[PDB]
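A.B. asks: A single structure is presented below for examination.
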Amino acid sequence: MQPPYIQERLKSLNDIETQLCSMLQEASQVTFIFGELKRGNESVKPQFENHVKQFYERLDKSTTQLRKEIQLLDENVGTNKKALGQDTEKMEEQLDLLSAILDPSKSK
Amino acid sequence: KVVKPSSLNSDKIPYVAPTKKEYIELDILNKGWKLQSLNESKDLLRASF
């Protein structure tokens, strides 16, 4: 499996696009609510401020976190290799098989 | 081929005397079509989203 650092990096990226999807959804609801606000019912007027504020705060911190990720790219620089040992490990397992062949009491 | 072209010549006609009659209705009905455009704007944006 990959080293953990890459794991939380990909988790943060996934959070980033989920936040972008949430921003698009909230844009959909604010566009929806503005229609009836133009229609002329004032009951949903208080919800408009909350929706706008949450939309803007969702737009800002997502870009901020992505900026942090791109910054991490800046200092992460400088921080078949398996083949060099690959034959060796193959060697090992083959002899292990011979051991299983060599002992008739373990072939069950 | 239809005709030798000299067709359009400049001419003068006076502007019609204004009143309350037609501008207020023109602008409120423009308000109407733009409220329409807002409605289809919201609908198209909702469908796209």
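By the numbers in Swiss-Prot, the shown part of chain A spans 1-79, 87-115.
According to its header, this structure was worked out by electron microscopy, 4.3 Å.
Even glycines carry a Cβ here, placed using N, Cα and C.
Straight from Swiss-Prot, here's the annotation block:
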MUTAGEN   A:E17 to K  Results in a decrease of TFIIK and RNA polymerase II occupancies at active promoters; when associated with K-24
MUTAGEN   A:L24 to K  Results in a decrease of TFIIK and RNA polymerase II occupancies at active promoters; when associated with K-17
MUTAGEN   A:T31 to A  Impairs interaction with RAD3, reducing the interaction of TFIIH with the head module and consequently resulting in a reduction of RNA polymerase II CTD 'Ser-5' phosphorylation
MUTAGEN   A:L66 to P  Impairs interaction with SRB4/MED17, SRB6/MED22 and RAD3
MUTAGEN   A:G92 to S  Impairs interaction with SRB4/MED17
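Neighbours and distances for these, please.
C.D. replies: All chains included, 11 other C-beta atoms sit within 10 angstroms of the C-beta of A:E17 (mutagenesis position).
In the three-state DSSP scheme, A:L24 (mutagenesis position) falls into the helix class. Its Cβ taken as reference, A:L24 (mutagenesis position) is surrounded by 12 other Cβ atoms within 10 Å in the chains shown.
The Cβ neighbour count for A:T31 (mutagenesis position), using a 10 Å radius and every protein chain shown, is 18. Classification of A:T31 (mutagenesis position) by DSSP places it within a helix.
Applying an 8 A CB threshold to same-chain residues 6+ apart, the list for A:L66 (mutagenesis position) reads A:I16.
Close to A:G92 (mutagenesis position) in the fold, though at least 6 residues off in sequence, lies no residue with a CB less than 8 Å from its CB. Mapped onto three states, the DSSP output places A:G92 (mutagenesis position) in helix.
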A.B. asks: Just name the mutagenesis positions among A:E17, A:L24, A:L66, A:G92 whose Cβ comes within less than 8 Å of a chain B Cβ; none is a fine answer.
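C.D. replies: From A:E17, A:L24, A:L66, A:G92, flagged as close to B: A:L24.
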A.B. asks: List the Cα distance (Å, whole number) between A:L24 (mutagenesis position) and A:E17 (mutagenesis position).
C.D. replies: 11
